[PDB]
Amino acid sequence: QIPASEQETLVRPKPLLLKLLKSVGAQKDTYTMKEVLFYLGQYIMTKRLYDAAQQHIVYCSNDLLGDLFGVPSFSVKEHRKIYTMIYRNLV
Ligand SMILES: COc1ccc(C2=N[C@@H](c3ccc(Cl)cc3)[C@@H](c3ccc(Cl)cc3)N2C(=O)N2CCNC(=O)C2)c(OC(C)C)c1
């Protein structure tokens, strides 16, 4: 859904997103978008923001992730919409 060139572009998270990434072991100030998604995925799995019965929805209410994305839940199927929510959180 997302072109490879766009996934491989270097970006600079704002500090709140950076906090999130660091919490699951990220160590740098800049990442490709593909790396940002890897660490966000790790964060969702670590904090169990998944739902066993309807796995395609992430539940992020009362979590830093929901404050950054501006939503209490989102569909994992919507890659462009997820990219947009992440771009809001970059310098
Ligand atoms: C039918 O149910 C599905 C279908 C697809 C996905 C999914 N899809 C993957 C994905 C989704 C969006 C993008 Cl832009 C890239 C990769 C990845 C993922 C990565 C980052 C985020 Cl923010 C959310 C999910 N993701 C996953 O499958 N993940 C999350 C990361 N680590 C995992 O072990 C599994 C899914 O994830 C939930 C279990 C959270 C459930």
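Going by Swiss-Prot, the residues shown for chain A are 18-108, listed in order.
Per deposition record, X-ray crystallography, 1.6 Å.
Positions of Cβ are set from backbone N, Cα and C atoms, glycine also.
While the structure shown retains the original residue, Swiss-Prot records the mutagenesis experiment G58 to A with this note: No effect on its ability to induce apoptosis. With a cut-off of 8 Å between CB atoms and residues at least 6 apart in sequence, the same chain places nothing near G58 (mutagenesis position). According to DSSP, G58 (mutagenesis position) is assigned to a helical segment.
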